[PDB]
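Structure first, then comments.
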Amino acid sequence: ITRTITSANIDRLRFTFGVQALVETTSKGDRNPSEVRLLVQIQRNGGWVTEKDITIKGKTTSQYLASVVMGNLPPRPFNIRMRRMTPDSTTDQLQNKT
Amino acid sequence: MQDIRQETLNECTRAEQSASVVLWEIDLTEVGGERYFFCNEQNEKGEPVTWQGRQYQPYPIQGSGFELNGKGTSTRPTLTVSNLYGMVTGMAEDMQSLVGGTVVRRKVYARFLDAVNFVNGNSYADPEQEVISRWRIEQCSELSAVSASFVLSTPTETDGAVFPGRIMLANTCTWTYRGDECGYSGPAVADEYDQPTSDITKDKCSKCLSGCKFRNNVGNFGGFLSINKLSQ
Amino acid sequence: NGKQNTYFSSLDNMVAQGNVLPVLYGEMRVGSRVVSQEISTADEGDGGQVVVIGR
Amino acid sequence: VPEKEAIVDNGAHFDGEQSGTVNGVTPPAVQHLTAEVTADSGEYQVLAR
Ligand code: SF4
């Protein structure tokens, strides 16, 4: 997902991300935690730079939302994006949606 | 002990002495007027008394009550000067009651007075011998057609002073405009009612946050914002 | 309850509005007037590029 | 001096809002309310966050 920033006077930027669930169900019915990774990117200079490395690990069947704060923002015409480095789940038992 | 010159002390210890002359200088430079020199009596030749080059003018003036005591309250001497001809009335209506000016008192023995005064001259003239004390006018206790009376005070008086003296306010800036603390020096921007203007004569700060934002000087705001939320 | 006070020491945090800004002249423990105070949720990032959430 | 009445009446210029109800001290609503029913411990429980 990508969006751009147009406001003139801002000093820091906060990204609120999360996962809908992370429970992993075995064939018998046991539940185990899983993990997922994200990248938050800002277009400094001419190439995208990954500001942060994010890893969420645990068991939950409801949304868990976390926030991280940025700084040293480039000049305003910059744009931002977030991307996923974990392969999209194919089996229905995995349930790790970013 | 004041560093009085030796010849003055030798004059003090003598059995028979020369006349003692008190010379008054009223300084209105800080207020905005000119300095005035007076003396109680004329010289021997019927001319104004000459000390150094000042040429103090004859005029009925007297000051009584001077003292050196720090145990109790301040001294507050009194000075009386006549205004039969209306001089003091004109200085009082021009210079706002002559309140805040300096009064300087000198005591010089007639022996050391300038040679111009005496008809035969003075062989002992020495312009360095005097005793000086400074005061500041405080009030005009009386003013009539006969005389006018002032009460002096020390320059270092502590009547209306509280020490820390700086108030933390939520909405008002305490600095002086364009002062050292405010640190603004630029084109005229606004009036005291946050109305745009460009004349330099009517450029004042409203001491409000908008009045400060007109100058883009929010960084140096005197007051501390959003305290009233906490105090509540 | 009989605690005795003096004019040159204060060890607790006082309200800000309408009060003077104090002056400190020597080495001493101080409690100071509060200009701001808030409670919010804390960000997970600790300032580094790598951040790990959960176990 | 009768001329001081008009000087006193003119008041001053105040900055802000007379109502001042945009932001008092009433707390806002809690951000993310979620309730989860888990039978992992062998019993039905509700976890509010
Ligand atoms: S409000 Fe701003 S511009 Fe006005 S005196 Fe205070 S610091 Fe200076």
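We number each residue from 1, going along the chain as drawn.
So how was this one determined? The header says electron microscopy, 3.4 Å.
Each residue, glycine too, has its Cβ placed from N, Cα and C.
Straight from Swiss-Prot, the features:
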- B:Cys173 to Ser: Complete loss of tail assembly (MUTAGEN)
- B:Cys173, B:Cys182, B:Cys205, B:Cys212: [4Fe-4S] cluster binding site (BINDING)
- B:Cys182 to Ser: Complete loss of tail assembly (MUTAGEN)
- B:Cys205 to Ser: Complete loss of tail assembly (MUTAGEN)
- B:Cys212 to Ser: 96% loss of tail assembly (MUTAGEN)
- Query: Taking the centroid of the Cβ atoms of B:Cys173, B:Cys182, B:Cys205, B:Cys212 as the [4Fe-4S] cluster site, which other residues of that chain lie with their Cβ within 8 Å of it, listed in sequence order?
  - Reply: B:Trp175, B:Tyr177, B:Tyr184, B:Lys207, B:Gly211, B:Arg215, B:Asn217, B:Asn220, B:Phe221, B:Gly222
- Query: Of all the mutagenesis positions given, B:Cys182, B:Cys205, B:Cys212, which has the fewest Cβ neighbours within 10 Å once its own Cβ is left out?
  - Reply: B:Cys182
- Query: What kind of secondary structure is B:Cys212 (mutagenesis position) part of, going by DSSP in three states?
  - Reply: helix
